[PDB]
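Q: Structure provided below as structure tokens; questions to follow.
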Amino acid sequence: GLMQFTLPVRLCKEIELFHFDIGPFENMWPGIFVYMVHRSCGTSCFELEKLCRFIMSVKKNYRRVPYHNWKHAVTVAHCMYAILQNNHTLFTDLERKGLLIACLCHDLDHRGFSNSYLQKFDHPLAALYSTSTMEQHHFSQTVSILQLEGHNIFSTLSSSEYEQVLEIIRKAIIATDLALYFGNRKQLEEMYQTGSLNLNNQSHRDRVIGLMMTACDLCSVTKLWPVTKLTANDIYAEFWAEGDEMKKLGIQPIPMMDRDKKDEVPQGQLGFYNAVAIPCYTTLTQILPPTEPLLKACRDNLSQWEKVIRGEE
Ligand SMILES: CC(C)c1nnc2c(C(=O)NCCc3nc(-c4ccccc4)cn3C)cccn12
Ligand SMILES: [Mg+2]
Ligand SMILES: [Zn+2]
């Protein structure tokens, strides 16, 4: 009832900032997330015994892969917490509840392979889900864990609020398929610029929540340079393992995934900052002005990759 979560002073202050790193102590990630739900939503959004049991079943269903792991899940939820606290009054009680859970669950049971590799391997999940393969699997696993005895954190919601929140989570999670991002942002751009963008239109909200999810998912590019640089080793370690597996199938992987082409990482990160990250955080700042720090930090790390290419580090 009267049981707050508190953090040490440095975390209490730094958790409010977009660039916050959740640190190397795994056993504090759960308390960090609960802290965020309580400040974002209220101490009464979720029955604490159910929330805790949900958090630990979710953790157990992330795998020990280099990048798409439990640490990524809590990183992406933290970024969503930063967005929600800097845009307090633009979001319903249900959106606040659904979106933090959506981020924690958004890569459940990820095996460290692209939708592409599932399809070329002919993995069962590719027959069951022809597009957004892993992301439909991630949502599926969220519903599984919600249905476990003592895990329904949404038990108090009305029959209809329950369906609305699971629909918020489904779209939120589908949106983390980067193939769907390019379309979603082009439309969000055109709607903002012609002035058609309207946040009372539910299909316009959907698109905005979609872009928030891509922002939160990419937030490793908005960290202090040494966090951004080291995280890149993790994500390339998956990409190269996939490359190896593509070669095992008799297929030349794209350069991104070919560990023979390590040399070209800086140029590839440049490409990705220009094609993906900068556009994302640009359009997000236009739509939601207080998210500007994500854009500014992204721009800083781009400049840090330009420096790497010029032999200046
Ligand atoms: C940490 C998080 C935020 C993160 N980082 N990257 C990503 C990507 C992604 O598409 N990355 C690859 C960028 C890239 N590399 C090459 C390359 C490299 C070496 C040799 C040759 C070509 C090419 N291109 C385009 C997707 C989702 C989250 N990501
Ligand atoms: Mg994913
Ligand atoms: Zn992710």
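By the numbers in Swiss-Prot, the shown part of chain A spans 724-1036.
Heads up, header says this was done by X-ray crystallography, 2.4 Å.
Backbone N, Cα and C define each Cβ position, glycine as well.
Summarising the annotation, Swiss-Prot assigns active site, proton donor to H791 and lists similarity to another entry as the type of evidence. The 3',5'-cyclic GMP binding site annotation in Swiss-Prot covers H791, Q992. The feature divalent metal cation 1 binding site is assigned by Swiss-Prot to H795, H829, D830, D940. Annotated divalent metal cation 2 binding site per Swiss-Prot: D830, in sequence order, evidence recorded as experimental evidence. Among the mutagenesis entries in Swiss-Prot is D830 to N, noted as: Reduces activity 1000-fold. Listed in Swiss-Prot is the mutagenesis experiment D830 to A, annotated as follows: Loss of activity and of zinc binding.
What does the local environment look like for each feature on the list?
A: Reduced to three states, the DSSP call for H791 (active site, proton donor) is coil. Around the Cβ of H791 (active site, proton donor), the number of neighbouring Cβ atoms within 10 Å comes to 22.
Residue environment of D830 (mutagenesis position) contains 26 other Cβ atoms, counted within 10 Å of its Cβ in all protein chains. Annotation note: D830 (mutagenesis position) sits in a coil segment as assigned by DSSP.
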Q: Spatially, which candidate from the recorded positions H829, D830, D940, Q992 is nearest to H791 (active site, proton donor), comparing Cα atoms?
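A: In terms of Cα distance, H791 (active site, proton donor) lies closest to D830.
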Q: Which one of these binding-site residues, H795, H829, has the sparsest Cβ neighbourhood, judged by other Cβ atoms within 10 angstroms?
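A: Selected from the binding-site residues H795, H829 on minimum Cβ neighbours within 10 Å: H795.
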Q: Run through the Cβ atoms and count how many others sit within 10 Å of the one on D940 (divalent metal cation 1 binding site).
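A: Summing over all protein chains shown, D940 (divalent metal cation 1 binding site) has 22 other Cβ atoms within 10 Å.
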Q: Tell me, how many other CB atoms lie within 10 A of the CB of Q992 (3',5'-cyclic GMP binding site), whichever protein chain they belong to?
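A: I get 24 for this one.
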Q: Using DSSP with the three-state reduction, classify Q992 (3',5'-cyclic GMP binding site) as helix, strand or coil.
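A: SS state of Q992 (3',5'-cyclic GMP binding site) = helix.
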